[PDB]
Amino acid sequence: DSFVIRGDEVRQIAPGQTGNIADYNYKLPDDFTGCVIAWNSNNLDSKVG
Amino acid sequence: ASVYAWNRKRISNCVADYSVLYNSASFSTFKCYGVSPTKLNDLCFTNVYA
Amino acid sequence: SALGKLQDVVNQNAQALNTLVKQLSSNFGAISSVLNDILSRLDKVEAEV
């Protein structure tokens, strides 16, 4: 599962979390089996203005 | 205040929404002890001291 | 005073049940002896512990 988010919201990408990303965008199950991999992409995904 | 002589504000006689606090990701830490931060809107307290 | 052997058999069964009930007031290292405190104060990820 692949997506872009701001650096603060990475802490919502875990089982049993709450807040606008966990609530309204991408919810993990309480007994998720898997791995969460994340990296800063400011060089690719940001733009001026 | 300076941490040697901290403020203590009595919080009382009110309705309070804690969801507006803990969802403000500007807080660099939001630990809770004896309660879940998400569950606070389902509770009442005799007083709160900030 | 005569029926001590029979009153002892009544008393031991009542004391065993009263002890079994009083043990519901013990914490055993939990936040409260009352299960509805734990369920009303915490999320499943804490409440299961």
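Following Swiss-Prot, chain B shows residues 348-397, kept in their order.
Each residue, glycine too, has its Cβ placed from N, Cα and C.
So that you can see what the record holds, here are the features copied from Swiss-Prot:
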type	residues	note
VARIANT	B:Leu368 to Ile	In strain: Omicron/XBB.1.5, Omicron/EG.5.1
VARIANT	B:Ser371 to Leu	In strain: Omicron/BA.1
VARIANT	B:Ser371 to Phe	In strain: Omicron/BA.2, Omicron/BA.2.12.1, Omicron/BA.2.75, Omicron/BA.4, Omicron/BA.5, Omicron/BQ.1.1, Omicron/XBB.1.5, Omicron/EG.5.1
VARIANT	B:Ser373 to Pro	In strain: Omicron/BA.1, Omicron/BA.2, Omicron/BA.2.12.1, Omicron/BA.2.75, Omicron/BA.4, Omicron/BA.5, Omicron/BQ.1.1, Omicron/XBB.1.5, Omicron/EG.5.1
VARIANT	B:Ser375 to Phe	In strain: Omicron/BA.1, Omicron/BA.2, Omicron/BA.2.12.1, Omicron/BA.2.75, Omicron/BA.4, Omicron/BA.5, Omicron/BQ.1.1, Omicron/XBB.1.5, Omicron/EG.5.1
VARIANT	B:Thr376 to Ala	In strain: Omicron/BA.2, Omicron/BA.2.12.1, Omicron/BA.4, Omicron/BA.5, Omicron/BQ.1.1, Omicron/XBB.1.5, Omicron/EG.5.1
**Study point:** Around the Cβ of B:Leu368 (variant position), the count of other Cβ atoms that are within 10 Å
**Key:** 12
Point to revise | Largest tally of Cβ atoms lying within 10 Å of a Cβ, found at which of the variant positions B:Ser371, B:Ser373, B:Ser375, B:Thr376 | key: B:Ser371
